[PDB]
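Let me begin by presenting the structure, written as structure tokens, before commenting on it.
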Amino acid sequence: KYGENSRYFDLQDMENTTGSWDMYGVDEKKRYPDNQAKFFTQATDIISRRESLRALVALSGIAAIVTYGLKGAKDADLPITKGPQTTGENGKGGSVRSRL
Amino acid sequence: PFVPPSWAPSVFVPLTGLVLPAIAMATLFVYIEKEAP
Amino acid sequence: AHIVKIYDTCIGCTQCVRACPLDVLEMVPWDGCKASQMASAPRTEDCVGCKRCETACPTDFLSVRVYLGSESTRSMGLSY
Amino acid sequence: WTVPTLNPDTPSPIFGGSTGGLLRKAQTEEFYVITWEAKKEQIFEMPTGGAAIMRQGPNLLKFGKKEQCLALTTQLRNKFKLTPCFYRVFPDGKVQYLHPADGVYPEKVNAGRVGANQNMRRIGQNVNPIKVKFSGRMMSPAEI
Amino acid sequence: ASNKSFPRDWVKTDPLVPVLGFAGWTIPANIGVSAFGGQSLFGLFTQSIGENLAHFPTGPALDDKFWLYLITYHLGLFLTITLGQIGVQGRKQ
Amino acid sequence: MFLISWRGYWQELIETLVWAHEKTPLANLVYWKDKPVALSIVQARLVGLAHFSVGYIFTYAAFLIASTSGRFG
Amino acid sequence: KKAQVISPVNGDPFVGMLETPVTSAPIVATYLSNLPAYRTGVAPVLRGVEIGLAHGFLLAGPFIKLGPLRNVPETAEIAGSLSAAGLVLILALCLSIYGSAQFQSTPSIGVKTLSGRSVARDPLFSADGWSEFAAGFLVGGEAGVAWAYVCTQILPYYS
Ligand code: CLA
Ligand code: CLA
Ligand code: CLA
Ligand code: CLA
Ligand SMILES: CC1=C(/C=C/C(C)=C/C=C/C(C)=C/C=C/C=C(C)/C=C/C=C(C)/C=C/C2=C(C)CCCC2(C)C)C(C)(C)CCC1
Ligand SMILES: CC1=C(/C=C/C(C)=C/C=C/C(C)=C/C=C/C=C(C)/C=C/C=C(C)/C=C/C2=C(C)CCCC2(C)C)C(C)(C)CCC1
Ligand SMILES: CC1=C(C/C=C(\C)CCC[C@H](C)CCC[C@H](C)CCCC(C)C)C(=O)c2ccccc2C1=O
Ligand code: SF4
Ligand code: SF4
């Protein structure tokens, strides 16, 4: 027997003598009030598979980034059609020879 | 007869900066870890 | 698994066996030298390739070689 | 000498509990189990760190890899002059015997051994690697 | 060895360790020296605790002569309790 | 780094990391599929050389373009 | 002197862990039992939405306060919330491909509790359970970040 006077390594009882314990894992039901099971399992019915939510993230990622291109014009700090409102360094190019 | 539109960097840059790396890395990562039957 | 091969210049001095930290070498009877022994490698699936057998061999260019090969979970010495 | 099995009700040496014990190579793949019979109580050194006290009589431990059992075997053998034996245990109840696996530790030659991986030529009588080229896989010329 | 299961009482709660801790350290912590002009190390920053409790949401100034009172007060309060707990001489001294 | 400090040190460090991620609560729910090991002896030479060459090239290119085009450009 | 606190795990000094009042103190043990990641009797979808609701709501903050749109008034909240929703999206993708890579083969052999009895295996650790958990995470995280925006807009002395 394993749990005895220093009699370790019980051969037929491998799940003690090995180090396979659930440290903090309780198991009981009724953690939640009942109808969230209804409201959330009837809500995640669509994307409950491997390909489904993986398609959803593709759809949303595309439909977010591609529209970020042409309606992320909320100043983006500089580039998006706010541009150089001064002729910045056109003729300033070189130090000894100007070169434009 | 060929010209890309004015809005073309705004769309094509984050596409190839964020989307194609994401699809590439996810697809390759599924490919790497697959078990042979 | 690695490749461990014993050659015929062996004089059978048991140095390689006492140097192996994994017990993959053993001495077998043989009729080719004065000591009437020769090393052998019956368990090269436990070898990790540390090459202490090569260091312990007295005869010049060695009578035992360890060729490195495809690693496994035992030939990497991983304890986790 | 026949191949012995172990008796898994032998006590274990007194030890406090290290970090360096069994990880999950034991839960899924394998772990090794060593056994010896002592004569008087004495303090030895674990091949993980720390010191332990062996008991008067049979003992029993368990380890992760094989070099740990060989280290403890060499230490118990050259310093205390005892006779240890360590096994391999798979995580479903399968026990394999090894070391010595011949009765006699593999330095004293025991008649009745078959020599394997044992080429019969001088080291400089190998073929060139052009003449073993284009085979099923990577091959050293001294592997043929 | 060390043990076989973790004891679920390791802090052996002796109920008069803390009351003697801060009660037997603060009754001599408010004496009154020449050093402060007639004030204590428990009433002089009672003034402070209440003082910047008055204007509440303003966190008090980062050089205001009472952080010293907080730190030097707890530097002794914790010490007297941690030496009180080793007043578990039930098996040692 | 890959040139000066050779391997086995990193092997031991990575092993303690394996222990830490194995015994940490609430993060022992995610495991490696292939066991983590340190880079092999041959590979790290190539990697160190790659960093050496790439940094060397980028530094000199930056200096050359910036200096010559800052003066005459 | 015949007093000790620190013990090896369930006797057994030869498993590489040792018990401490950090790991096995009673209040800590009951606390980490009551977290959603250790409950084992509930369906993984619901855990997914609980964990997602928590993590989205916390992830919204730093983008709001420290993002590049943090000084322009009334729109500093929008950009932060949107970016946080993006991060939650990427986390959902990571969960999905982890499910595709980890549980792709056979499971382990056996499990017992600490005060030994043979407890069954957690259903979160199969392909279906993990995929459902990922879907729950996406739903919960997006709901959480949306709630972060909502909570910003109507809250007594937010600043
Ligand atoms: C191979 C040479 C090459 C290189 C290095 C670049 C580099 C660049 N292009 Mg580009 N481009 C090229 C050829 C190239 N172009 C050709 C031939 C066309 C005509 C179809 C375009 C049309 C084009 C547009 C319309 C735009 C760019 C833009 C850009 C810039 C942003 C990156 C990007 O989104 O690219 C996107 C590039 C493409 C969509 C064209 C690539 C088409 C081929 C078939 C792909 C090649 C695959 C590649 C070899 C595999 C590598 C990946 C692998 C390692 C996994 C970048 C400077 C953007 C820009 O100017 O921003 C300022 C932009 O909006 N490119
Ligand atoms: C903290 C110290 C430090 C260190 C370690 C480095 C490290 C580096 N710098 Mg550097 N740098 C630093 C501070 C530092 N920098 C500072 C503070 C400045 C001032 C802004 C610079 C300015 C600077 C410039 C301008 C350049 C570097 C370059 C380099 C790289 C040279 C690597 C190499 O292979 O050289 C090998 C070294 C040589 C081949 C010779 C160096 C020049 C010698 C003295 C004269 C040339 C030889 C001569 C013509 C022939 C004589 C040979 C004979 C003796 C046999 C390397 C990454 C250079 C680079 O990119 O590398 C190509 C480069 O162009 N850095
Ligand atoms: C590692 C150091 C470091 C740090 C702290 C920052 C910090 C920052 N960078 Mg930054 N940056 C860095 C390195 C760093 N940078 C480097 C190396 C680069 C070059 C590659 C950049 C390039 C860069 C750019 C280009 C930009 C920033 C920006 C920013 C700001 C916003 C970022 C943001 O939204 O965070 C997101 C927030 C999080 C991910 C929060 C996670 C952290 C949580 C709070 C930890 C909580 C731990 C908690 C205590 C655990 C308790 C557990 C308990 C409850 C049980 C922020 C001030 C942006 C900006 O506008 O700056 C103002 C911006 O545009 N950075
Ligand atoms: C070519 C690649 C590339 C591109 C295009 C970008 C683009 C961007 N980066 Mg970025 N980055 C990159 C590589 C890249 N990065 C790399 C390699 C690093 C690591 C070194 C970083 C690190 C970095 C930091 C640290 C930060 C950025 C930020 C940003 C944004 C700055 C724009 C701005 O002013 O904020 C305006 C921002 C917005 C308007 C928010 C938009 C949020 C996304 C795009 C929309 C999501 C839509 C929604 C979630 C979909 C709904 C899903 C549905 C299920 C509900 C912009 C989106 C900043 C940022 O966004 O963080 C706040 C920032 O702080 N970057
Ligand atoms: C800062 C300051 C100060 C002070 C200082 C001090 C005061 C110090 C001290 C300290 C101390 C001094 C501490 C200690 C204390 C202690 C105590 C108080 C103890 C007690 C004990 C007891 C009570 C015991 C009891 C018992 C028991 C428990 C059982 C039975 C038996 C016997 C008896 C053992 C002054 C004044 C200058 C001023 C103000 C500021
Ligand atoms: C205990 C503890 C702690 C911690 C704490 C914490 C960390 C907390 C956090 C918390 C949190 C962070 C929380 C969060 C929450 C969230 C929420 C609560 C949300 C909600 C939302 C909602 C509810 C929504 C809904 C909706 C909408 C509106 C949209 C969509 C649709 C629907 C309807 C779904 C401390 C440190 C103190 C101490 C130690 C221990
Ligand atoms: C740091 C270090 C390690 C540890 C290195 C590790 C554990 C790997 C670190 C790489 C991380 C995991 C990712 C690095 C991020 C890169 C961008 C990955 C690029 C991958 C390519 C396919 C693009 C060694 O193993 C080593 C061995 C021999 C000599 C020197 C060293 C050494 O210096
Ligand atoms: S390499 Fe090491 S393990 Fe292999 S045979 Fe030689 S000594 Fe033994
Ligand atoms: S050390 Fe060399 S010579 Fe000696 S027994 Fe071994 S192989 Fe033979």
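What you see of chain C is 2-81, where the numbers are those given in Swiss-Prot.
Header entry for method reads electron microscopy, 3.4 Å.
Even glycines carry a Cβ here, placed using N, Cα and C.
Per Swiss-Prot, the feature domain '4Fe-4S ferredoxin-type 1' maps to C:2-31; the stated evidence is sequence analysis. For the domain '4Fe-4S ferredoxin-type 1' (C:2-31), same-chain residues at least 6 beyond its ends with a Cβ under 8 Å from one of its own Cβ atoms are 37-51, 53-54, 56-60, 63-71, 73, 76.
Among the mutagenesis experiments that Swiss-Prot reports, C:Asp9 to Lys or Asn is described with the note: No effect. All protein chains included, C:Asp9 (mutagenesis position) registers 16 other Cβ atoms within 10 Å of its own Cβ.
Packing around C:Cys14 ([4Fe-4S] cluster 1 binding site) is summarised by its Cβ count: 18 other Cβ atoms lie within 10 angstroms of its Cβ, all protein chains included. Marked as [4Fe-4S] cluster 1 binding site by Swiss-Prot: C:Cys11, C:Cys14, C:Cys17, C:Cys58.
Sequence-distant contacts (6 or more apart, same chain, Cβ under 8 Å) of C:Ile12 (mutagenesis position) comprise C:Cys34, C:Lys35, C:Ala36, C:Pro59, C:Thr60, C:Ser64. Looking at Swiss-Prot, you'll find the mutagenesis C:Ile12 to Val noted as follows: 60-fold increase in affinity of PSI for ferredoxin; when associated with 15-KR-16. Unable to grow photoautotrophically.
Sequence-distant contacts of C:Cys21 ([4Fe-4S] cluster 2 binding site), defined by Cβ-Cβ distance under 8 angstroms and a gap of at least six in the same chain, are C:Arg53, C:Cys54. According to Swiss-Prot, the [4Fe-4S] cluster 2 binding site annotation covers C:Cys21, C:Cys48, C:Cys51, C:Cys54.
Swiss-Prot gives this note for the published mutagenesis C:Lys35 to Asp or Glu: Drastically decreases affinity of PSI for ferredoxin, limits photoautotrophic growth at medium and greater light. Decreases cross-linking of ferredoxin to PSI-D and PSI-E. Taking all protein chains in view, 7 other C-beta atoms sit within 10 angstroms of the C-beta of C:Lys35 (mutagenesis position). Under DSSP, C:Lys35 (mutagenesis position) is assigned to coil, being neither helix nor strand in the three-state scheme.
Quoting Swiss-Prot on the mutagenesis of C:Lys35 to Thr: Drastically decreases affinity of PSI for ferredoxin. Decreases cross-linking of ferredoxin to PSI-D and PSI-E.
Within the chain carrying the domain '4Fe-4S ferredoxin-type 2' (C:39-68), a Cβ under 8 angstroms from the stretch's Cβ atoms is held by residues 2-31, 33, 75-78, all 6 or more beyond its ends. Positions annotated as domain '4Fe-4S ferredoxin-type 2' by Swiss-Prot: C:39-68.
In Swiss-Prot, a published mutagenesis experiment is listed as C:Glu46 to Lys or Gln, annotated No effect. DSSP classifies C:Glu46 (mutagenesis position) as coil under the three-state reduction. The local packing around C:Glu46 (mutagenesis position), expressed as other Cβ atoms within 10 Å of its Cβ over all shown chains, amounts to 11.
A 10 Å cutoff on Cβ-Cβ distances gives C:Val49 (mutagenesis position) a total of 20 other Cβ atoms nearby, all chains included. The note that Swiss-Prot attaches to the published mutagenesis C:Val49 to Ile is: Leads to partial destabilization of PSI; when associated with 52-TQ-53, alters the FA center. Unable to grow photoautotrophically.
The Cβ neighbour count for C:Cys51 ([4Fe-4S] cluster 2 binding site), using a 10 Å radius over every protein chain in view, is 15. Sequence-distant contacts (6 or more apart, same chain, Cβ under 8 Å) of C:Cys17 ([4Fe-4S] cluster 1 binding site) comprise C:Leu26, C:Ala40, C:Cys54, C:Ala57, C:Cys58, C:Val65. Apart from C:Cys11, C:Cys14, C:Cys17, C:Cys58, the [4Fe-4S] cluster 1 site neighbourhood in this chain, defined by C-beta within 8 angstroms of the site C-beta centre, holds C:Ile12, C:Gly13, C:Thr15, C:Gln16, C:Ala40, C:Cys54, C:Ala57, C:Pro59, C:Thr60, C:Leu63, C:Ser64, C:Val65. Around the Cβ of C:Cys48 ([4Fe-4S] cluster 2 binding site), 24 further Cβ atoms fall within 10 Å across all displayed protein chains. Proximity to chain D, defined as a CB-CB distance below 8 A, holds for C:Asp9 out of the recorded positions C:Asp9, C:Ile12, C:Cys17, C:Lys35, C:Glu46, C:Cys54. The record gives C:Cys21, C:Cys48, C:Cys51, C:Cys54 for [4Fe-4S] cluster 2. Within 8 Å of the mean position of their Cβ atoms, the other Cβ atoms in that chain belong to C:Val5, C:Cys17, C:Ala20, C:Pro22, C:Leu23, C:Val25, C:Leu26, C:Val49, C:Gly50, C:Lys52, C:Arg53, C:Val67. Relative to C:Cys14 ([4Fe-4S] cluster 1 binding site), the recorded positions C:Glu46, C:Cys48, C:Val49, C:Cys51 all have Cα atoms farther than 10 Å away.
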